[PDB]
Amino acid sequence: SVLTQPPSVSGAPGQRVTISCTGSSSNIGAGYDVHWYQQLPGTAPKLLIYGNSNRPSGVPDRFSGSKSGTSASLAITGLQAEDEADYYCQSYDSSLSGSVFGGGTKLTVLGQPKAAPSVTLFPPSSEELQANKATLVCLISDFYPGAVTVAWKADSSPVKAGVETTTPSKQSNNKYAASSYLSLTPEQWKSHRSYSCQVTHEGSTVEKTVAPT
Amino acid sequence: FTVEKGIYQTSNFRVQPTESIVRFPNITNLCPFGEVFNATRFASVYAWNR
Ligand SMILES: *[C@@H]1O[C@H](CO)[C@@H](O)[C@H](O)[C@H]1NC(C)=O
């Protein structure tokens, strides 16, 4: 809205990373103090620094807050193993008659190497045919990272309806697994000759097909 | 001290203006500031709008 933030910022583990926050002349440039918060994906945000002059208890001294007139800046020294969150600007807005937050910056560069994926295609069982639906599942497991595109074909034309893709989650041995469903009906399931799922990972494309008859 | 008949040019006539107008525009622009007073609700005295 009234506060704009960059989408992402790049840095190195050992140099200085500085973020710039720009607003208006009635919320931050009027004279109001600014507050910075960290939005960890899964935990409630906490207070980092208020007023850019005092240090709250439990907060390290590596975080520095300054207000260069209409713009506020935050600087850090060294990238540790907990900076994988979002930084926001909080200031009182007279026009909005309340507190308004910023956009949010993501702090990550690269932590995902490559691996070799493996897929499995399982046709629906006999009890699924009488439910007036056909859920075609093509599971993908043991791959890294979790960025796989899913394409469905019926050996004559690609299927662009009912295609879904779930987000992958970390396995026990630091890998990723995913599944893809396809909503169909048993009326046309038997008419088609075969069904398959096609995926591509870093140029490696594998294909598995099943025959209902 | 003796002037004969004829035409004679003595000085020059200059019409000095008495008033000056220097107004360049007809009106100047404005900025949105009436919303400070024309508002649905106001703030309090411990935390007022700046
Ligand atoms: C506020 O609203 C009134 C009526 O809508 C209008 O006459 C006036 O010019 C506006 N601005 C101020 C500063 O009062």
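Per Swiss-Prot, chain B residues shown: 306-355, in order.
So how was this one determined? The header says electron microscopy, 3.4 Å.
Cβ coordinates come from backbone N, Cα and C, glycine included.
The following features are taken from Swiss-Prot:
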- B:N331 to Q: Reduced viral infectivity (MUTAGEN)
- B:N343 to Q: Reduced viral infectivity (MUTAGEN)
- B:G339 to D: In strain: Omicron/BA.1, Omicron/BA.2, Omicron/BA.2.12.1, Omicron/BA.4, Omicron/BA.5, Omicron/BQ.1.1 (VARIANT)
- B:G339 to H: In strain: Omicron/BA.2.75, Omicron/XBB.1.5, Omicron/EG.5.1 (VARIANT)
- B:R346 to K: In strain: Mu/B.1.621 (VARIANT)
- B:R346 to T: In strain: Omicron/BQ.1.1, Omicron/XBB.1.5, Omicron/EG.5.1 (VARIANT)
TODO: List those of the recorded positions B:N331, B:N343, B:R346 whose Cβ lies under 6 Å from any atom of ligand 1, in sequence order, or write none if there are none.
DONE: B:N343
TODO: Taking the Cβ of B:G339 (variant position) as the centre, count every other Cβ atom within 10 Å, in any protein chain shown.
DONE: 9
Task: Chain A neighbours, restricted to the recorded positions B:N331, B:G339, B:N343, by C-beta under 8 angstroms - done: none
Task: B:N331 (mutagenesis position) to B:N343 (mutagenesis position) - Cα separation in whole Å - done: 27
Task: All-chain count of other Cβ atoms within 10 Å of B:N343 (mutagenesis position) - done: 7
- [ ] Pop the Cα-Cα gap between B:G339 (variant position) and B:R346 (variant position) into the table, whole Å please.
- [x] 13
